[PDB]
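Engineer: First, the structure itself, so that you have it in front of you.
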Amino acid sequence: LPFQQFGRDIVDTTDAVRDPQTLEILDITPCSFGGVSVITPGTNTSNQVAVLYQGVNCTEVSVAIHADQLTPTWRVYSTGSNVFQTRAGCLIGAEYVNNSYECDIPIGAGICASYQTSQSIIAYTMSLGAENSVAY
Amino acid sequence: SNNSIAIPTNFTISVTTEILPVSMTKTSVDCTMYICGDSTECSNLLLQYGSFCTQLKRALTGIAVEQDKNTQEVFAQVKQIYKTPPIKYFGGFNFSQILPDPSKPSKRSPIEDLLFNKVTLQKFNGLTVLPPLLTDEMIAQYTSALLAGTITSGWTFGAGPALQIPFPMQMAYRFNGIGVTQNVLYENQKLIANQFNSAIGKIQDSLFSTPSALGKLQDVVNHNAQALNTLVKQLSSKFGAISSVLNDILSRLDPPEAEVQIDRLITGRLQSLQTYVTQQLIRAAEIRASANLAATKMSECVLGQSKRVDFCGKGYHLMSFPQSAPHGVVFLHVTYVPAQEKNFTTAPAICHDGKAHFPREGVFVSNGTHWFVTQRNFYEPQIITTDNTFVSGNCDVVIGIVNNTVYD
Amino acid sequence: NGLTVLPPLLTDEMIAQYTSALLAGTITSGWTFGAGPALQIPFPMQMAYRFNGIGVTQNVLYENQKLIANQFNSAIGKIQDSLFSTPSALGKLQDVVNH
Amino acid sequence: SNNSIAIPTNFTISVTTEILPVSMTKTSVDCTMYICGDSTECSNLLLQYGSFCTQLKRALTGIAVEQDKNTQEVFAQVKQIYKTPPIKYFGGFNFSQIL
Amino acid sequence: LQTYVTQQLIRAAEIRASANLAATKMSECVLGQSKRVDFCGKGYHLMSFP
Ligand SMILES: *[C@@H]1O[C@H](CO)[C@@H](O[C@@H]2O[C@H](CO)[C@@H](O)[C@H](O)[C@H]2NC(C)=O)[C@H](O)[C@H]1NC(C)=O
Ligand SMILES: *[C@@H]1O[C@H](CO)[C@@H](O[C@@H]2O[C@H](CO)[C@@H](O)[C@H](O)[C@H]2NC(C)=O)[C@H](O)[C@H]1NC(C)=O
Ligand SMILES: *[C@@H]1O[C@H](CO)[C@@H](O[C@@H]2O[C@H](CO)[C@@H](O)[C@H](O)[C@H]2NC(C)=O)[C@H](O)[C@H]1NC(C)=O
Ligand SMILES: *[C@@H]1O[C@H](CO)[C@@H](O[C@@H]2O[C@H](CO)[C@@H](O)[C@H](O)[C@H]2NC(C)=O)[C@H](O)[C@H]1NC(C)=O
Ligand SMILES: *[C@@H]1O[C@H](CO)[C@@H](O)[C@H](O)[C@H]1NC(C)=O
Ligand SMILES: *[C@@H]1O[C@H](CO)[C@@H](O)[C@H](O)[C@H]1NC(C)=O
Ligand SMILES: *[C@@H]1O[C@H](CO)[C@@H](O)[C@H](O)[C@H]1NC(C)=O
Ligand SMILES: *[C@@H]1O[C@H](CO)[C@@H](O)[C@H](O)[C@H]1NC(C)=O
Ligand SMILES: *[C@@H]1O[C@H](CO)[C@@H](O)[C@H](O)[C@H]1NC(C)=O
Ligand SMILES: *[C@@H]1O[C@H](CO)[C@@H](O)[C@H](O)[C@H]1NC(C)=O
Ligand SMILES: *[C@@H]1O[C@H](CO)[C@@H](O)[C@H](O)[C@H]1NC(C)=O
């Protein structure tokens, strides 16, 4: 309505504004943020690590890596089989096999990680159990 | 009366339900984003309060891990993954309402489908919601394994290797367990199958019509939503300062004067986090007690037959079947209820040739002229021979003993 | 100063009616009324059933009916006297009120 | 010893007691009458502390509702009110102390 | 006020645990015969009266 200035949501946070130069309505979305996890095996065994960016798309992270992120502790790069996208976040530093084993280190929606044998950190899909069928 | 007894002559198969929460939402918090934000001046005053924030992160993280152990303790009761036979014939019993249907992409039973269409009814300030480890599709695989094991094996797969057995023989075993002889089931096999099938059909309409059926699972969804909304709305409270905006009072105020204003906002916002975290700890304890009970019912009513009264449904327990719902589980208890009782006259013992006779497994009964012995849960008279009584005494001490003829 | 106490929904007379109903149903029927319709049975036969449940044959009860009845009556008379003597018997219930 | 056993030749009947709390007292608390009372100036100062008291009211009301649920689940087990016969002969047993 | 309310919440959870146990003893010791050792008294259970 041609007398209001800005809009507010249910929780009373600004989400729309109007430009005072030219009367036009603009939307406001906060810049992305989230937690960061580190997946490591025993330091008595190896030194490799895998990084999980919780709740963010893989394209958003890759674009923002160009000197625009507030965590300089970056991985090497998208060296082929390192960027795997899960329902929990953009996992960087692990190769996704298509086999299935029992879970060793929980990550997210059905994805686990483990140190298997060269030596590397791999991510797979948790296996429910050995299949069976009773001859009825 | 001291010489009158009543004995049922008919029964009835009934199916009930039971809803239990198993887990709730997993959340995480960030102090600096929630309390200060991007203001560097505020974050310097916050570190003078010590390790308050490290305690808060530990508390929420402990709850999140515990939720994953609640689900794993209820459904992951089977090492193997059994599969239903290709041909669905079980001697007249119909299981189409509980077994998965391949047409649906998620492979969920018809009863499981409508449960998901009822209870089902980005970030703001560093408050994030983490996803559960076990997906919905993974949970339904556990449920299907349990159903397919209790149909083709009975209770044998809950103690070791799974041994197959025809379904009517399993029902005869369970009738023996509740205390009725085998011949009752075989001679009424067709009628019992029809009674069970009718009970299953009413379950779908019972949940359709009743609005407050899944009320226990709905509460945990709304309770976790209210707390987050209340937490966010606390960011617009003055708490005793000039304004509720960090940088608004940073500009138009004296730098030492503004120091005490930030103190009020920080103390107020710390107190809001303490209330939220403490509230979640108590609720998480209540859910854990509910999840422990659901793990016991799964082990005692599904993988076996329980003689505890009123534990696995009202009546005499026969079997049970699990169904999965969001943040919970649903049980389907099958029980045995007597009906159509009748007057009768009874005596404690029968005297013959100066000797007393007591029944082996039964109670003496008379229809007016002749005395019979019958099992104490289904009217089935038999002649009083010497193969169902033991003498064990003399015809002088028992009170109320009557005398008749016993055919050897 | 702003503090109130609300009465319970069930009055103390209503609660006592529930307890009377349970006693009357467990004397004239046994465990039958907990599953379906209540069924008649004389009391000594119920005790014979319960001896069978614990693992003792029926004829033990019938040949010792008077002795068991006297022991049951005496054992419940001492319940009153043990309550009069000890004043800390109801510690748990009193603890709730004080807290 | 590996060739000896002991078998009872008599018995006895005993009665024990057990006490269990079920519910506790229901209370309700008002902020404004407690923190301030009737002073309007104090009410305005308390007003701008967010929604603390809305949380206190909801917390205490949930406890009060549970207290009625606890007694309902313990006693209201059967939905039929049974009654004992006018004559109280039960084969020599004496229930006069509990009826 | 917050200290008083927080204490009551913890106490109420303790009461529910006792009430749930009481409701179980009424179903298994009163409306039936229990074979669980030392659940409805010391010895071999026969009956119970509330
Ligand atoms: C026990 O109860 C069942 C349930 O009603 C009876 O089954 C019915 O029997 C009548 C007469 O035989 C039929 O007309 C009905 O169609 C039956 N119902 C069903 C669902 O099949 C059964 O007859 C009863 N048994 C006795 C001995 O009375
Ligand atoms: C098991 O029960 C289901 C549900 O009633 C049966 O499926 C019905 O079959 C009839 C007869 O063809 C159809 O008219 C209905 O439309 C079916 N309902 C559904 C939901 O599919 C099924 O046939 C029964 N099993 C057997 C072996 O007869
Ligand atoms: C079994 O025990 C009962 C009591 O526990 C015995 O009955 C007692 O017998 C003596 C001797 O006649 C009497 O003085 C008592 O008064 C009886 N008790 C009661 C409660 O009346 C009974 O004799 C014992 N049986 C055996 C075989 O030893
Ligand atoms: C059941 O027990 C009660 C309690 O002892 C008996 O009532 C007592 O009877 C005696 C004998 O007449 C009196 O001296 C007592 O005063 C009575 N008690 C009370 C509290 O008044 C009762 O008689 C017993 N039942 C039967 C059928 O005898
Ligand atoms: C302000 O100046 C801009 C310059 O392009 C003009 O387009 C705009 O219409 C002016 N504002 C109003 C309210 O006219
Ligand atoms: C992530 O970005 C890609 C490309 O921009 C898009 O296709 C995909 O849907 C995005 N993921 C989510 C969860 O939005
Ligand atoms: C793993 O195997 C599956 C099934 O054969 C296949 O769909 C998938 O592409 C494989 N993963 C690869 C080739 O990386
Ligand atoms: C118990 O049986 C006797 C007959 O031996 C009878 O006189 C008495 O009335 C019966 N008891 C009841 C309560 O009817
Ligand atoms: C058993 O006898 C009583 C005594 O009159 C009567 O009320 C009751 O209806 C009888 N039971 C049946 C099933 O007829
Ligand atoms: C009672 O049982 C006898 C024995 O078969 C029978 O002859 C008589 O007809 C029965 N009485 C009634 C009323 O059915
Ligand atoms: C058989 O019972 C009747 C009454 O119940 C009794 O009069 C008769 O004496 C009994 N028979 C013998 C041999 O005692």
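Note that chain C carries Swiss-Prot numbering, so the residues on display, from first to last, are 856-954.
Note: Cβ is positioned from N, Cα and C throughout, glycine not excepted.
Swiss-Prot documents C:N856 to K as a naturally occurring variant and attaches the note In strain: Omicron/BA.1. For the naturally occurring variant C:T859 to N, Swiss-Prot gives the following note: In strain: Lambda/C.37. Natural variation at this site is recorded by Swiss-Prot as C:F888 to L, annotated: In strain: Eta/B.1.525. According to Swiss-Prot, the natural variant C:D950 to N carries the annotation: In strain: Delta/B.1.617.2, Mu/B.1.621.
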Engineer: Taking only the variant positions C:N856, C:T859, C:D950, which one has a CA atom nearest to the CA atom of C:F888 (variant position)?
Structural biologist: C:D950
Engineer: Hey, how far is C:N856 (variant position) from C:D950 (variant position), Cα to Cα, in Å?
Structural biologist: 25
Engineer: Work out how many Å separate C:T859 (variant position) and C:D950 (variant position) at their Cα atoms, rounded off.
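Structural biologist: Between the alpha carbons of C:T859 (variant position) and C:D950 (variant position) there are 21 Å.
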Engineer: How many other Cβ atoms are found within 10 Å of the Cβ atom of C:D950 (variant position), counting all protein chains shown?
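Structural biologist: By my count, 10.
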Engineer: DSSP on C:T859 (variant position), three-state: which is it?
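Structural biologist: The residue in question, C:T859 (variant position), is strand (DSSP, three-state).
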Engineer: Would you pick out, from the variant positions C:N856, C:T859, C:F888, the residue whose Cβ has the largest number of other Cβ atoms within 10 Å?
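Structural biologist: That would be C:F888, with the most Cβ atoms nearby.
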